[PDB]
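S.K.: One structure is given below, represented as C-alpha cells, and several questions about it will come after.
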Amino acid sequence: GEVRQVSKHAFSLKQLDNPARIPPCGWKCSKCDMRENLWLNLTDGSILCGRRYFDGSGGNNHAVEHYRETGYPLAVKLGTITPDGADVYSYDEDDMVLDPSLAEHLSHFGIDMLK
Ligand SMILES: O=C(O)CCC(=O)c1ccc(S(=O)(=O)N2CCC(c3ccc(F)c(F)c3)CC2)cc1
Ligand SMILES: [Zn+2]
C-alpha cells in the first residue's frame, strides 16, 4: 500500500563502531561527483548516489551496488531529514519504510534531526 510500514530491520539494526560525523550539508557520493540524490547507509554511514531508474533518471547506482556487496539494508536520503522524519529505503524489503529508531540511528552519525 501507500503507507510506509515499519522495516523488520529497524529495531535490531547493527550500526558499526567509529561512525563518521555526517555534516548537515555539502555531501558528495564517495564513488563519483554527484552532490544530489545521496543515500546514507544507516549501518556504516557510507554516502552513495541513488539508482538509475528504468526511465534513465537518477544517479550512478553506487548505494545499490554497496547494498549488493554488504547486505546493509537501510539508507536515508540526505536532504529529506527534518524534525518530522526522513525518506528511508529498505533494499531487502524493496520499499520506502518507517524506522521507529530513526532519531537514534541518525544520532549515531552526530545528526540531530530535531535541528
Ligand atoms: O536509489 C537508491 O539506491 C535507494 C532508494 C531506492 O532504491 C528507491 C527505490 C524505489 C523508490 S519508489 O518506489 O518510492 N519510487 C520509484 C519511482 C521513482 C520515480 C522516478 C522518476 C519519476 F519520474 C517518477 F515519477 C517516479 C520515485 C520513487 C524509492 C527509492
Ligand atoms: Zn555515485
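Residue numbering for chain A follows Swiss-Prot, covering 171-285 in order.
Including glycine, each Cβ sits where the backbone N, Cα and C put it.
Per Swiss-Prot, mutagenesis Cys199 to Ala is noted as: Decreased rate of activity and decreased zinc binding. Residues or ranges marked as Zn(2+) binding site in Swiss-Prot: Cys199, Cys202, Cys219, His232. As a published mutagenesis entry, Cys202 to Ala appears in Swiss-Prot alongside the note: Decreased rate of activity. Among the features that Swiss-Prot reports, substrate binding site is placed at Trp209, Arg221, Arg222, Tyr223, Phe224, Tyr259, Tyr261, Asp264. One mutagenesis experiment catalogued in Swiss-Prot, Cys219 to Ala, is accompanied by this note: Decreased rate of activity. Looking at Swiss-Prot, the entry for mutagenesis of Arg221 to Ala says: Loss of polyubiquitin hydrolysis. Loss of ubiquitin binding; when associated with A-335. Quoting Swiss-Prot on the mutagenesis of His232 to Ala: Decreased rate of activity. Quoted from Swiss-Prot for the published mutagenesis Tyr261 to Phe: Loss of polyubiquitin binding.
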S.K.: So which of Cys199, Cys202, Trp209, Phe224, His232, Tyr259, listed as recorded positions, have a Cβ under 6 Å from an atom of ligand 2?
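M.R.: Among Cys199, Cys202, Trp209, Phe224, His232, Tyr259, near ligand 2: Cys199, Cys202, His232.
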S.K.: How many whole Å apart are the CA atoms of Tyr261 (mutagenesis position) and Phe224 (substrate binding site)?
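M.R.: Between the alpha carbons of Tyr261 (mutagenesis position) and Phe224 (substrate binding site) there are 17 Å.
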S.K.: For ligand 1, list the recorded positions among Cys199, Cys219, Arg222, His232, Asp264 whose CB atom is within a distance below 6 Å of it, in sequence order.
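M.R.: If the test is a Cβ under 6 Å from any atom of ligand 1, the answer is none.
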S.K.: Could you tally the C-beta atoms, other than its own, that fall within 10 angstroms of the C-beta of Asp264 (substrate binding site)?
M.R.: 9
S.K.: If the Zn(2+) site is taken as the center of the Cβ atoms of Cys199, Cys202, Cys219, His232, which further residues of that chain fall within 8 Å of it by their Cβ?
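M.R.: Sorted by sequence, the hits are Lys198, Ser200, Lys201, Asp203, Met204, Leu208, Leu218, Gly229, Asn230, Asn231, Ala233.
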S.K.: Taking every protein chain in this structure into account, which of the mutagenesis positions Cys199, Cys202, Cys219 has the most other Cβ atoms within 10 Å of its Cβ?
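M.R.: Comparing the mutagenesis positions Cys199, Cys202, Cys219, the most crowded Cβ belongs to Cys219.
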S.K.: Out of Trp209, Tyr259, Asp264, point to the one nearest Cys219 (mutagenesis position) in space (Cα versus Cα); all of them are binding-site residues in the record.
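M.R.: Nearest listed residue in space: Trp209.
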S.K.: Restricting to the same chain and to sequence separations of six or more, state which residues have a Cβ under 8 Å from that of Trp209 (substrate binding site).
M.R.: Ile217, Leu218, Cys219, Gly220, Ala233, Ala245, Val246, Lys247, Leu248, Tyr259
S.K.: Can you name the residues of this chain that are 6 or more positions from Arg222 (substrate binding site) yet have a C-beta less than 8 Å from its C-beta?
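M.R.: Those within reach of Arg222 (substrate binding site), by Cβ under 8 Å and sequence separation of 6 or more, are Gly228, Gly229, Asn230, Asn231.
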S.K.: Compare the C-alpha of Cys199 (mutagenesis position) with the C-alpha of each of the recorded positions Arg221, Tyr223, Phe224, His232, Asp264, and give the closest one.
M.R.: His232
